[PDB]
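Undergrad: Please see the structure below; I have some questions.
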Amino acid sequence: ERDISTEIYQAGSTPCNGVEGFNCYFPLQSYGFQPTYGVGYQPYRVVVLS
Amino acid sequence: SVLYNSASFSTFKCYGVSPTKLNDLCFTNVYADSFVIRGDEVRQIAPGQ
């Protein structure tokens, strides 16, 4: 099943509608992966042939 | 009832384990600490920091 629909999760007192910080989070974040890092951590090509 | 969703007591700056599912699991020994903040605000309380 696809998961295209995205929406900010709400479990505390904050709806986190652009107010990230002070016990508020946003799932999408920038990793900041510079090239010369642990190539063992590099993502691989994964394919499923049902 | 007043552990996590008190909504009127103070902040709950915590991380690592699920702040909701721990209510089910039972432990043997529970530790209590009476100390003072590290000094700036909370800043230097972070793994890898």
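Residues 366-414, in that order, are what chain B shows, numbered as in Swiss-Prot.
Keep in mind that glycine also has a Cβ here, set from the backbone N, Cα and C atoms.
As listed in Swiss-Prot for this protein:
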{"type": "VARIANT", "residues": "B:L368 to I", "note": "In strain: Omicron/XBB.1.5, Omicron/EG.5.1"}
{"type": "VARIANT", "residues": "B:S371 to F", "note": "In strain: Omicron/BA.2, Omicron/BA.2.12.1, Omicron/BA.2.75, Omicron/BA.4, Omicron/BA.5, Omicron/BQ.1.1, Omicron/XBB.1.5, Omicron/EG.5.1"}
{"type": "VARIANT", "residues": "B:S371 to L", "note": "In strain: Omicron/BA.1"}
{"type": "VARIANT", "residues": "B:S373 to P", "note": "In strain: Omicron/BA.1, Omicron/BA.2, Omicron/BA.2.12.1, Omicron/BA.2.75, Omicron/BA.4, Omicron/BA.5, Omicron/BQ.1.1, Omicron/XBB.1.5, Omicron/EG.5.1"}
{"type": "VARIANT", "residues": "B:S375 to F", "note": "In strain: Omicron/BA.1, Omicron/BA.2, Omicron/BA.2.12.1, Omicron/BA.2.75, Omicron/BA.4, Omicron/BA.5, Omicron/BQ.1.1, Omicron/XBB.1.5, Omicron/EG.5.1"}
{"type": "VARIANT", "residues": "B:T376 to A", "note": "In strain: Omicron/BA.2, Omicron/BA.2.12.1, Omicron/BA.4, Omicron/BA.5, Omicron/BQ.1.1, Omicron/XBB.1.5, Omicron/EG.5.1"}
{"type": "VARIANT", "residues": "B:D405 to N", "note": "In strain: Omicron/BA.2, Omicron/BA.2.12.1, Omicron/BA.2.75, Omicron/BA.4, Omicron/BA.5, Omicron/BQ.1.1, Omicron/XBB.1.5, Omicron/EG.5.1; complete loss of interaction with host integrins"}
{"type": "VARIANT", "residues": "B:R408 to S", "note": "In strain: Omicron/BA.2, Omicron/BA.2.12.1, Omicron/BA.2.75, Omicron/BA.4, Omicron/BA.5, Omicron/BQ.1.1, Omicron/XBB.1.5, Omicron/EG.5.1"}
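Help me picture where these features are in the structure shown.
TA: In this structure, B:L368 (variant position) belongs to neither helix nor strand by DSSP; it is coil.
Other C-beta atoms found within 10 angstroms of the C-beta of B:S371 (variant position) number 10, with every protein chain shown included.
All protein chains considered, the CB of B:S373 (variant position) has 7 other CB atoms within 10 Å.
With a 10 A radius on its CB, B:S375 (variant position) counts 6 other CB atoms from all the protein chains.
The Cβ of B:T376 (variant position) has 8 neighbouring Cβ atoms from other residues within 10 Å, across all protein chains displayed.
Take the CB of B:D405 (variant position) and look out to 10 A: across all protein chains shown you find 8 other CB atoms.
Around B:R408 (variant position), a 10 Å sphere centred on its CB holds 9 further CB atoms from the protein chains shown.
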Undergrad: For chain A, give the subset of the variant positions B:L368, B:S371, B:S373, B:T376, B:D405, B:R408 whose C-beta is less than 8 angstroms from one of that chain's C-beta atoms, in sequence order, otherwise 'none'.
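TA: Answer, by Cβ distance to chain A: B:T376.
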